[PDB]
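S.K.: Sharing a structure, written as C-alpha cells. Questions coming.
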Amino acid sequence: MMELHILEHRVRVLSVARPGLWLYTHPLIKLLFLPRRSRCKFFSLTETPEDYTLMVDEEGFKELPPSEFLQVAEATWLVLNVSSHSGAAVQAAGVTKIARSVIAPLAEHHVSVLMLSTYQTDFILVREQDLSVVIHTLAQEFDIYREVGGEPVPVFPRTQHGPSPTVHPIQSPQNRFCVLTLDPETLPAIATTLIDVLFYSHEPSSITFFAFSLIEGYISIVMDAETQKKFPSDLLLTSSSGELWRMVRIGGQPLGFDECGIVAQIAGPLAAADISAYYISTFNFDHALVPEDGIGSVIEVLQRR
Amino acid sequence: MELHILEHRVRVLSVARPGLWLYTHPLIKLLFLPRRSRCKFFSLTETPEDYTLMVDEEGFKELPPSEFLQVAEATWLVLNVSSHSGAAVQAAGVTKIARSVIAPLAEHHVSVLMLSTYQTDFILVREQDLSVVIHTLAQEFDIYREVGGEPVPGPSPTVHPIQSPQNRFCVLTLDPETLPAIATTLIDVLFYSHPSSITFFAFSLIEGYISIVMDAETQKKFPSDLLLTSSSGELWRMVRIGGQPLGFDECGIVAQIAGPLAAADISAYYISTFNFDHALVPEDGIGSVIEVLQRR
Ligand SMILES: NC(=[NH2+])NCCC[C@H](N)C(=O)O
Ligand SMILES: NC(=[NH2+])NCCC[C@H](N)C(=O)O
C-alpha cells in the first residue's frame with residue numbers, strides 16, 4: 001500500500017573539525033548559495049559542539065579538498081523516503097510513525113541507518129552494501145521504487161556483523177528549537193546572517209545545534225529560537241507557528257556507523273507513547289526533536305527503556 | 001588647503017588567483033561583518049593578474065601567510081587633501097592635486113600609491129618618508145595628523161606603456177545597511193567568476209564608507225536601485241599604466257600621468273594595484289586623453 005522511494009542520490013558523510021571550518025568556506029558558500037555554480041542536489045550541514053557534519057552527494061563531495069580537519073565516512077549512502085500510495089508526500093516529523101514499519105525492521109535485519117529529518121520529509125540513509133536486504137526487508141509492506149531520471153521505476157550478499165546493541169545515555173539541553181523553510185528566491189536576503197552564524201560565531205544546559213539543508217531545491221533549517229532573532233523578519237517560513245521543540249541528544253561515546261538499533265530504541269518507545277519526532281543523525285551522535293510541551297514525558301519514557 | 005595624515009597603518013599585499021579560495025573566510029569578514037573585526041581600512045581590487053589588498057594592521061592580522069600572498073615591505077600612511085575647515089573636496093580630483101602634491105612628492109623622491117574612491121582620493125606613502133612629505137608639503141598645505149578622531153595640528157625613472165581597454169566603468173557607493181542585499185552577488189563576482197576588455201573590480205570599505213568600481217556589464221548583475229551614483233550619464237574609460245610590474249620604489253609615474261591631464265583640465269580617478277597603475281577618465285574624451293599622455 002505505502003510506497004518506499006530510493007532517491008537518485010549517492011551521499012557521502014563527512015565531519016569538519018571546527019578549527020578547520022574556515023578552510024572550507026569557499027566550497028561551502030558555493031554549495032550553500034550559488035546553485036548555478038555546482039551540480040549538487042543533496043546538501044546537509046549540521047553544526048554541533050563537536051563538529052560540522054556534512055551529508056553531500058558525490059558532485060558536492062568533489063568540491064571538498066582533503067585535509068586533517070576533514071573526516072570522511074567510508075561508505076556511500078543511499079537515500080530512502082516513505083510516501084503514501086500514488087506517491088503523495090506524508091506529513092513531516094513522522095519518524096515515530098515509521099518506527100514499526102521501517103526503523104525496527106531494518107534494525108532487526110542488521111541494517112545501519114542514518115536519519116535526516118527535514119522540514120519537508122524524513123530521509124533514511126542506508127549504506128549501499130545493504131540495499132538488497134533493505135528491499136528484501138521492506139518489500140512486504142511497501143511498494144518500492146527507484147527514482148530514475150525524474151520518475152519512479154518499480155523494483156554482495158552478506159550483511160556485516162555489527163557490535164552488540166546497547167542502551168545509550170540521553171541528554172536534553174534547554175534550547176527551544178524551530179524547524180523552518182524558506183522561499184529559495186529569498187535566500188540571498190539572509191545570506192550574510194546565515195554566513196555569520198555558520199562561519200564566524202563562537203548554568204543553563206544548552207547545546208550549539210544548527211541544521212541547514214538544500215535537497216532537491218527544498219530548504220530546511222533547524223535553529224534555536226534565540227538564533228532566529230538574528231534573522232531579518234518575515235522571511236523564515238513555518239506552516240505551524242508557536243510550535244517549538246526540545247532536543248534529546250542520544251549517545252555518550254561517539255556512535256560510529258556500524259551499531260544498529262539506536263534510532264529504533266528511541267523511536268519505538270516514542271511511537272508507543274504517540275509522540276511525534278524529528279530525527280537527525282550527525283557524524284558522532286543522534287538527535288531527536290520532540291514537542292517542548294512533552295519533553296518531560298519523553299524523558300520518563302526513555303529512562304525506563 | 002589642508003593635508004590630513006589619517007590614523008591608518010596600511011599593508012599592501014597581492015593574492016594570486018589560484019590561492020584566493022584560501023582567503024575567502026577572512027575577506028568575507030572584512031567585506032561584510034563589521035562587528036567581527038577592528039579593521040577600518042580595507043581595499044580589494046581584482047585585476048587580470050591578482051587580487052590586490054590594502055588593509056590596516058588589524059585587518060592584516062586576519063590574513064595568514066602562504067605561497068600565494070606577496071606582501072610589500074613597508075608600512076604605508078594615508079594622506080587626504082581637504083578644504084579650509086576640513087570640508088571635503090570634489091572626488092575624481094587626482095589631477096587637481098597634480099601640481100600641489102603629486103609632482104612635489106615625485107621631485108623629492110617620495111614613492112606613492114594612489115587609491116581613489118567614490119568619496120575621495122587617498123595618497124599612500126611609506127612611513128620612512130613622512131618627514132620628507134611634511135618638509136615638502138608644509139609650504140602649501142596646513143598639515144594635520146588625525147589623533148583619536150580629531151585633527152592635531154630609488155631606481156631610475158622609466159617610460160611606461162599605456163593601454164585603454166574598452167570597458168565602461170562606473171564609480172558607485174552604497175548605503176552600508178543595504179550591503180547584505182547585494183552580498184551573494186558581490187561574493188559571486190569576487191570569488192566564483194573565474195581581448196580589448198579587462199577584468200577589473202574594486203571594492204573598498206574605509207572609515208565606514210563603501211566605494212565600488214565596476215564595468216557596466218557587471219553592474220547589470222546587481223539588484224537594481226541599490227548601487228548609488230551621483231553624477232550619471234558619462235562613464236569612465238581606464239588607462240592601464242605599466243608594461244611590467246612597477247614595484248614600489250620608482251617615483252614619478254603618477255606625476256607623468258596626472259600632470260599632463262591636469263594641464264588639459266581633465267578629471268581622473270587613480271588606483272594603484274600591486275603591479276600596475278590605473279587612471280579612470282571620462283569616456284567620451286578617451287582619444288584626447290591618449291593624445292595628452294603620449295606627448296612625451
Ligand atoms: N553517527 C551516528 N549518528 N550513528 C548512529 C546512527 C543510527 C544507527 N546507525 C542505527 O542504525 O540505529
Ligand atoms: N605597484 C605600483 N602600482 N607602483 C606604482 C605606484 C606609483 C609610483 N610609485 C609613483 O610614485 O609614482
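The chain as shown is numbered from 1 upward.
Method of determination (from the header): X-ray crystallography, 2.0 Å.
Here the Cβ of each residue, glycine as well, is placed from N, Cα and C on the backbone.
Okay, so Swiss-Prot annotates it like this:
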- A:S15 to A (Swiss-Prot position 14): Abolished phosphorylation by AKT1, leading to decreased interaction with RNF167 and subsequent ubiquitination (MUTAGEN)
- A:73-139: domain 'ACT 1' (DOMAIN)
- A:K97 to A (Swiss-Prot position 96): No effect on interaction with the GATOR2 complex (MUTAGEN)
- A:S112, A:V113, A:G256, A:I262, A:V263, A:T282, A:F283, A:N284, A:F285, A:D286: L-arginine binding site (BINDING)
- A:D122 to A (Swiss-Prot position 121): No effect on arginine-binding. No effect on homodimerization. Loss of interaction with the GATOR2 complex which constitutively activates the TORC1 signaling pathway (MUTAGEN)
- A:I195 to E (Swiss-Prot position 202): No effect on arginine-binding. Loss of homodimerization. Decreased interaction with the GATOR2 complex which constitutively activates the TORC1 signaling pathway (MUTAGEN)
- A:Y200 to S (Swiss-Prot position 207): No effect on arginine-binding. Loss of homodimerization. Decreased interaction with the GATOR2 complex which constitutively activates the TORC1 signaling pathway (MUTAGEN)
- A:242-303: domain 'ACT 2' (DOMAIN)
- A:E243 to A (Swiss-Prot position 261): No effect on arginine-binding. No effect on homodimerization. Loss of interaction with the GATOR2 complex (MUTAGEN)
- A:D258 to A (Swiss-Prot position 276): Decreased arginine-binding. Constitutively interacts with the GATOR2 complex (MUTAGEN)
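Quick one: where do these features end up spatially?
M.R.: Take the CB of A:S15 (mutagenesis position) and look out to 10 A: across all protein chains shown you find 20 other CB atoms. A:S15 (mutagenesis position) falls within a strand when secondary structure is assigned with DSSP.
DSSP assigns A:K97 (mutagenesis position) to a helix in the three-state reduction. For A:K97 (mutagenesis position), the Cβ neighbour count at a 10 Å cut-off comes to 18, with all displayed protein chains included.
The Cβ of A:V263 (L-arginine binding site) has 25 neighbouring Cβ atoms from other residues within 10 Å, across all protein chains displayed.
Secondary structure at A:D122 (mutagenesis position), as computed by DSSP, is strand. A C-beta separation below 8 Å, combined with a sequence spacing of at least six in one chain, links A:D122 (mutagenesis position) to A:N81, A:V82, A:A92, A:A93, A:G94, A:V95, A:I98, A:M115, A:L116, A:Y278, A:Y279.
Annotation note: A:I195 (mutagenesis position) sits in a helical segment as assigned by DSSP. Residue density at A:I195 (mutagenesis position): 25 other Cβ atoms are found within 10 A of its Cβ, drawing on all protein chains shown.
Within 10 Å of the Cβ of A:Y200 (mutagenesis position) there are 18 other Cβ atoms, across all protein chains. Look at A:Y200 (mutagenesis position): DSSP puts it in coil.
Of all Cβ atoms in the protein chains displayed, 14 besides its own lie within 10 Å of the Cβ of A:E243 (mutagenesis position).
In the three-state DSSP classification, A:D258 (mutagenesis position) falls within coil.
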S.K.: Let me check the 10 A CB neighbour count of A:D258 (mutagenesis position). How many other CB atoms are there?
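M.R.: Taking all protein chains shown, A:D258 (mutagenesis position) has 13 Cβ neighbours within 10 Å.
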S.K.: Taking only the recorded positions A:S112, A:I195, A:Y200, which have a CB closer than 6 angstroms to any atom that belongs to ligand 1?
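M.R.: Once distances to ligand 1 are taken from each Cβ, A:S112 fall under 6 Å.
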S.K.: Around the L-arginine site (A:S112, A:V113, A:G256, A:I262, A:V263, A:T282, A:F283, A:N284, A:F285, A:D286), what further same-chain residues have their C-beta within 8 angstroms of the site's C-beta centre?
M.R.: A:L114, A:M115, A:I250, A:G251, A:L255, A:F257, A:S281
S.K.: Around the C-beta of A:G256 (L-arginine binding site), how many further C-beta atoms are within 10 angstroms, looking at every protein chain?
M.R.: 13
S.K.: Using C-alpha atoms, which one of the mutagenesis positions A:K97, A:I195, A:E243 comes nearest to A:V263 (L-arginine binding site)?
M.R.: A:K97
S.K.: With Cβ-Cβ distance below 8 Å and at least 6 positions apart along the chain, what are the contacts of A:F283 (L-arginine binding site)? List them in sequence order.
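M.R.: For A:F283 (L-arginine binding site), the qualifying residues are A:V13, A:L14, A:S15, A:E50, A:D51, A:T53, A:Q71, A:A73, A:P254.
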